[PDB]
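Chemist: This is the structure I have questions about; it appears just below.
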Amino acid sequence: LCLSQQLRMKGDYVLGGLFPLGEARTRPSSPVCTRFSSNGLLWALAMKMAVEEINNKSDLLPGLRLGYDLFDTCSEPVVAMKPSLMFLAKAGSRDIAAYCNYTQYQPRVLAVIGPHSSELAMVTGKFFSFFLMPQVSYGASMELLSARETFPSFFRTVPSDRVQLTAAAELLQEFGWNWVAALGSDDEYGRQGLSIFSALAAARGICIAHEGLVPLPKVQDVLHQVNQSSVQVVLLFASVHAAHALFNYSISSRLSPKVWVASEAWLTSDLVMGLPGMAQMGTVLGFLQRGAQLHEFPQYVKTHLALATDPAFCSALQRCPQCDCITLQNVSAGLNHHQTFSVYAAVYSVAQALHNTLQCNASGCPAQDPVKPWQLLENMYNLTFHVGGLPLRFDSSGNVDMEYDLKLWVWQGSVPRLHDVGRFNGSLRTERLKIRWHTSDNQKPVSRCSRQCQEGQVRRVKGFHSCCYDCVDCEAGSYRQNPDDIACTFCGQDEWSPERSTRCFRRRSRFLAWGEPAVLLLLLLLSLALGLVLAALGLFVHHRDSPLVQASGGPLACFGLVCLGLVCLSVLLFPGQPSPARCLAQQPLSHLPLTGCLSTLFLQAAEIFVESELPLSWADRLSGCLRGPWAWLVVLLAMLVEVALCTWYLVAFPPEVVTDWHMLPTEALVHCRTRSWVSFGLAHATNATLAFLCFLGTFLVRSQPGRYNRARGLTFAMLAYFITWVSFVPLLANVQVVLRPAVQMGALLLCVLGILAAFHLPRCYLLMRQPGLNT
Amino acid sequence: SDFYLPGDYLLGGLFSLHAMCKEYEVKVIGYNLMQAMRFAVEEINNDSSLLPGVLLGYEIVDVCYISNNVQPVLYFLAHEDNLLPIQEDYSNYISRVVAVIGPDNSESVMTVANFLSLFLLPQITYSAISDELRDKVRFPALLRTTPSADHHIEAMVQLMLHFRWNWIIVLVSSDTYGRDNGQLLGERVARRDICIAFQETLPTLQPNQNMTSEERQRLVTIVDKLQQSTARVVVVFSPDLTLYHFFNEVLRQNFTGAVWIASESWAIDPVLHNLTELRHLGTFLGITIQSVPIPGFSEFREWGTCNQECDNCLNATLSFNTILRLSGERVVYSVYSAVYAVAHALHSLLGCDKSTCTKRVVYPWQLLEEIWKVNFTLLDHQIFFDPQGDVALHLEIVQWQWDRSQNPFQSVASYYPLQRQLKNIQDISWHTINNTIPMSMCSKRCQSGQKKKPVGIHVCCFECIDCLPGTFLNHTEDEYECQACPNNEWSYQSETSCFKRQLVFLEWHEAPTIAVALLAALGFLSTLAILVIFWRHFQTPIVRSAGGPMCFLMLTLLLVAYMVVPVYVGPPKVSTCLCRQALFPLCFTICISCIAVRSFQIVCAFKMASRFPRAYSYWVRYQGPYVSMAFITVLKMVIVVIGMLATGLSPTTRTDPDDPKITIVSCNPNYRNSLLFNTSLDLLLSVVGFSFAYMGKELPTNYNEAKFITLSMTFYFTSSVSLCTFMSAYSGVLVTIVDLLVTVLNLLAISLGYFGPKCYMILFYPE
Ligand SMILES: *[C@@H]1O[C@H](CO)[C@@H](O)[C@H](O)[C@H]1NC(C)=O
Ligand SMILES: *[C@@H]1O[C@H](CO)[C@@H](O)[C@H](O)[C@H]1NC(C)=O
Ligand SMILES: *[C@@H]1O[C@H](CO)[C@@H](O)[C@H](O)[C@H]1NC(C)=O
Ligand SMILES: *[C@@H]1O[C@H](CO)[C@@H](O)[C@H](O)[C@H]1NC(C)=O
Ligand SMILES: *[C@@H]1O[C@H](CO)[C@@H](O)[C@H](O)[C@H]1NC(C)=O
Ligand SMILES: *[C@@H]1O[C@H](CO)[C@@H](O)[C@H](O)[C@H]1NC(C)=O
Ligand SMILES: *[C@@H]1O[C@H](CO)[C@@H](O)[C@H](O)[C@H]1NC(C)=O
Ligand SMILES: *[C@@H]1O[C@H](CO)[C@@H](O)[C@H](O)[C@H]1NC(C)=O
Ligand SMILES: *[C@@H]1O[C@H](CO)[C@@H](O)[C@H](O)[C@H]1NC(C)=O
Ligand SMILES: *[C@@H]1O[C@H](CO)[C@@H](O)[C@H](O)[C@H]1NC(C)=O
Ligand SMILES: *[C@@H]1O[C@H](CO)[C@@H](O)[C@H](O)[C@H]1NC(C)=O
Ligand SMILES: *[C@@H]1O[C@H](CO)[C@@H](O)[C@H](O)[C@H]1NC(C)=O
Ligand SMILES: *[C@@H]1O[C@H](CO)[C@@H](O)[C@H](O)[C@H]1NC(C)=O
Ligand SMILES: *[C@@H]1O[C@H](CO)[C@@H](O)[C@H](O)[C@H]1NC(C)=O
Ligand SMILES: *[C@@H]1O[C@H](CO)[C@@H](O)[C@H](O)[C@H]1NC(C)=O
Ligand SMILES: *[C@@H]1O[C@H](CO)[C@@H](O)[C@H](O)[C@H]1NC(C)=O
């Protein structure tokens, strides 16, 4: 086949060449690569095609022949250094001198078509820059190769990583995902991409939740860190292998779908593209290059393969010894490869720079001394060269300018396809109406941070950089002591705080005040009860000699009326500010006169019972003694036993004026509280026993029609007492604590009203209206 | 000049004399290392035990920081006629130099090693800490005399661990050095339970030039974000050139209280210490190589083509002579050891026997092969190359001291790369009030018995939330979540040890229960005496007109109820509650039904006989009271069985609100509804019984039966109302004793108010 024999071509000016024609110590011998690479041979044939087409054209380099030296460079730099030294050696000689500067050198090649790999491009460019040899590199993309301080003679025909990373940052900012996670492959490509994206995101307001490096074929930690933050957009700027490993592991672990912003490395790679289960990992929006394709390259390469198969031509006429023992189907896999255009345009750019340096027209091109390689640089900046009808330019930093296309993946029948939904020519312009997202509906996945926290909130720094604050609302009872505080601080437990508040508010007491409507209604009831008591007392003291009061006690009746009035008056001390003496004396002063009245009614009941259901033999002794001085002694004994019990449970059971700091929501409480059911229960025991005995001795009696029923009043008074207090107890047990004294008051007032209306009212009715029955 | 010395075997050098190279400003460290190499070669020439009779020369070429890294190497590999041949195999090639002492920075070393890989010339670089030089696949002929950045990061991490700093701040530079160091430290620190608050890139800004407004905003943003954070350990991976502006603006913003940790780049930089205003920022630690005192070198240093000259070097080194002398030599020993390593390798390659040498031609690859295997001693230090091309020189953490009377950089720690251990730490003069270790923790230590709750992505940051009542925290198992105590025992707030709830119930020896027992015993004795008396007098109108068998069965059932009263007190078991609820309600309801039916048949039967004659005839032909008694009794067993099926049988455990420490035990899990139903039935019977008695209250009947029935039934009504109101207004430990009191007093009512007057008129009224 002898295809490798054409790798040289004599000419007035000869170009270099560094292609990956091959693939993969103690002695200083260059390793030899025997494995054959189809891409490298395709690129070398592309540059040969470009040179041949240049020689065909009469308007470009007229009357001149351009040559080439297509040299094999494996991905290793050790095998690529020797062709560089061969390039810089003097033509026709096999040694390179070590002069002080470039001007003494006469390199055998006008320019060099640099290596495809960027790791090799770094070393090759740093070596060439000392001699100022013009180098145009297809495929070298990472940004720091554009630093003119260290690469004054290094150009390129592919866009740098800076433009696509700027496109990705503009995409994230335009769709609004200002809280994203950045990932990169473990090699230099991913690290440079992460650094550039860090700078661009910091410039554009985007924050990176987590910056991690996915290892080349660990991953578990990176995925856990990404999932720890609530991030739904992940920029994966990785090589093909790292992205494939990441996606395979995420397939095994069943990660939630995310919007992976794809680098050009794995956006169009079929290994990642055809991974099983990949459809369940959200949309993949990448920025594919928008570059033309050689529409006649496959025909050219097939023609020259067939022509080199012919022995006559090649016989009439190493670098790649494996390139001779190849056939057409060993290369057909990559005919539609987009680096062919990069190589083609690099060759055209070098030729146009040479043509401009010779400053010569289309008809001819004047004779002169051969131009030094370093003389091309002055004319290859600002260079404008047309490659297949499309103009291209070299920036001041040796980077060509071309636009991009925002391509996303679609899914039908597990067959992913690329679709154009945007264009980045320095200003992103997307068509988001047609974008189909992975969410349950066609809604953009929200992934956003709070740049600032709203007033009245605590701020917590998030992100790998201190970018955005996780604004947190904390419940009531707390306040933001300082703007810089991470968490809100509680206040002194004696003052309430509302939700979402900068400061606490002081708790103010709210007890049963004299102005409350319940207090007003009970005061009106108290005034009515006092009026009734006073009217009955006046009636009983005016008709004191009448048989009515004489049978119904006498002075005892007036004493009981005064006791009822004094109970009504002592009801008045319950409300207001709970002074300690007032709260202590509530029960005794509300119970002593009630005890006296109950004892008087009980003596009346006992007299009735003795005269009703006892033998006359005992009656003649009991009736004559139960009334008079012995009656006064009995009621006095009741009063003193009540007073002794009262002092006993005031000295033993302490009635405390507690201040419930945590009962009402926004206001304080001042509660007069005593022992549960024991204090007032023991206080009520004597009254309960007196009333029970009175009821028992009265509620059976013989009421002959010729006599006044002196028992009905007592029975209904005792019944009213019992029912009102029995209904009162659950009211005490369930009423809201502020109205507890009001419930106490109601119990006492209804007690007095019941005893009046049952016992004294029927007597007074006939005392005033029908005095014909007082015989 | 001093840049050339002819000999049998030259030894090239590469030193950064400026930062053509002549127009740049002069650097003192480059000339210092140059003199170090010259002294090393000269002392090799002196020593007759090492390389005897073989003169060793050198060829030193000035290289800039970056600019000049290609021409000197080509000069090194050129022949004596300045021509470098090109060929496939270089085993027969003889280079001008035999070895080269590589540049002082990572990038120029990388370039020189990439270009020298073809020839395999040995290259012992110094002070190049990048880890990409660790692998020999792409740098076959590269060595070092300085531990890699791996050991610098390890020393930093050990220093943080020793002083308990788990919340730090990383600042890097836009260069590759800062980025690689930051990534390396971030990867190292994630496995030692130390978190990074944030990592920020300092913009590159060389001094002696004016900054832009955008860079000023950048720096003020950096220091604002630094100050607002609670981390107080700031590691900086940045070359010493660009740290002037950052520290100036830090001083401007008046930010204090940070423990700055310095990488090897600016840990020994003199100018930053010369700024002499950083002393108020805090402590300034740094990582640098141990200083090895080289004998007879200070006096030697003081005695003294293109890009191969310097003129202002001596004048510049004159000013920094005292600080260099007091600070010792840090990178000088690296060059000294590298030159001795080449010398020992060449001496072993020639096979010299300390008297004679074969003087054979040396190929550089042979020298590399020999130099990979050198192991000698030098100033009490072992010099041997690890398989990845490094020698374990002790590192050192140095704390800047702002006093010119002693060393400006005073050592406080020593790091041994072989053991990866940092040890021998001395006192460090901190920036705190009473010389206490600065605290750099993000989350305070939780109080004993308090749950840990993560607050963010960082594992070391958390919030302490106390365990709710009823649970504790088992620190041994898991400190992130509370673990409740089983076996029905309760725990208080912030308690790590659950305590068993003591079981409180009715015990025989207590005051209320002994009062109840005495009262029930009095009732039992009285009713037993009543039965004895009633059996003593029969065929008597009171016991014959009234129900004889009725009264006898009533009194026997009352005896049974009194005898089973004491089963209530004691441990509540299944049989206890079964017998209790099968005897007490049954007997009491049967008593109430008998009382009601007796009152009915003595009062309302006469009135009913007028309206329904055949109903009265059926009632008298059969035993109406007996059949009604049986009907009410079977209704009662039915209702008690259905309540049985509803509320269950096992004794229950309920936690009273008074004290969770105690746990009262009743036998009915739902006691409120059960007692409500029982009292509802009892009162539904009671109302009709009482009304029947009251309508015929004055009738003499069977010796005033209606009156005593009425009084007893009203007493029961009041007692039941008292029970209802007490239960509605109270729920606690005394519920059981109150139930006993009310039940026994109801039994006393039924006994006394219906049988006591009978005994009264039998004993005292025999007429
Ligand atoms: C150059 O032109 C010749 C005819 O003169 C043609 O055969 C050949 O294919 C051309 N080379 C190209 C198109 O590369
Ligand atoms: C290169 O070095 C030579 C030495 O003779 C000098 O004359 C010439 O000006 C230099 N050229 C440069 C620095 O461009
Ligand atoms: C990811 O995070 C979510 C939300 O916190 C969590 O439920 C889930 O277990 C995590 N892991 C995976 C593999 O989804
Ligand atoms: C994908 O991940 C699984 C689970 O970790 C692993 O076993 C497998 O080897 C991976 N697939 C490939 C093709 O490497
Ligand atoms: C050509 O393809 C055949 C068939 O796959 C293969 O065996 C042969 O090695 C290839 N030739 C190369 C790679 O030079
Ligand atoms: C252009 O230059 C060529 C070569 O010197 C010359 O022959 C020709 O006349 C010039 N002008 C035009 C219009 O071609
Ligand atoms: C050449 O580049 C320079 C850079 O300063 C620019 O000013 C000039 O306009 C350019 N010339 C062109 C684009 O023709
Ligand atoms: C980019 O293309 C847009 C249209 O999408 C156009 O308006 C704009 O001028 C272009 N910008 C550049 C810098 O070419
Ligand atoms: C030894 O080295 C010293 C410097 O260290 C030098 O001055 C002297 O000439 C050398 N030779 C002898 C014999 O001292
Ligand atoms: C900026 O720096 C320059 C260079 O030293 C100096 O002359 C100038 O005064 C500085 N300030 C301003 C405001 O330009
Ligand atoms: C201290 O901080 C304040 C506030 O930023 C600043 O104005 C001042 O210059 C700083 N220095 C001194 C010495 O007060
Ligand atoms: C050393 O620091 C001092 C103190 O600020 C300074 O004045 C001097 O310029 C610095 N440099 C020297 C002495 O080289
Ligand atoms: C050092 O500086 C002095 C003046 O202080 C000057 O006379 C001398 O020439 C300088 N030495 C040099 C530049 O080598
Ligand atoms: C170097 O030799 C010393 C002394 O015998 C020995 O302790 C040390 O282990 C040796 N080192 C190596 C790497 O063999
Ligand atoms: C440090 O020393 C002072 C003076 O003795 C002492 O009062 C003070 O408590 C110490 N400081 C601290 C923070 O313990
Ligand atoms: C707590 O953890 C220890 C240690 O594993 C275990 O033995 C114990 O049972 C756990 N529970 C308690 C209540 O101590």
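Residues 23-46, 54-246, 255-354, 368-825, in that order, are what chain A shows, numbered as in Swiss-Prot.
Quick reminder: no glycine exception, Cβ is built from N, Cα and C everywhere.
According to Swiss-Prot, the record shows the following:
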MUTAGEN   A:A537 to P  Receptor unresponsive to all sweeteners tested
MUTAGEN   A:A537 to T, S, E or V  Abolished the response to brazzein
MUTAGEN   A:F540 to A or H  Reduces the response to brazzein and monellin
MUTAGEN   A:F540 to Y or P  Reduces the response to brazzein; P-540 also enhances responses to the small molecule sweeteners
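Tell me about the setting of these features in this model.
Modeler: Counting every protein chain shown, the Cβ of A:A537 (mutagenesis position) has 14 other Cβ atoms within 10 Å.
Following the DSSP three-state reduction, the secondary structure of A:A537 (mutagenesis position) is coil.
Counting only same-chain residues at least 6 apart in sequence, those with a Cβ under 8 Å from the Cβ of A:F540 (mutagenesis position) are A:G527, A:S528.
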Chemist: If 7 residues are missing between A:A46 and A:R54, how far apart are the two Cα atoms, in Å?
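Modeler: Spanning 7 unmodelled residues, the Cα-Cα distance equals 14 Å.
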Chemist: Rounded to the nearest whole Å, what distance do the 13 unmodelled residues have to cover between the Cα atoms of A:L354 and A:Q368?
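Modeler: A straight Cα-Cα distance of 16 Å links the two sides of the gap.
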Chemist: Over the unmodelled segment of 8 residues, figure out how far apart in angstrom the Cα atoms of A:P246 and A:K255 are, rounded to whole.
Modeler: 10
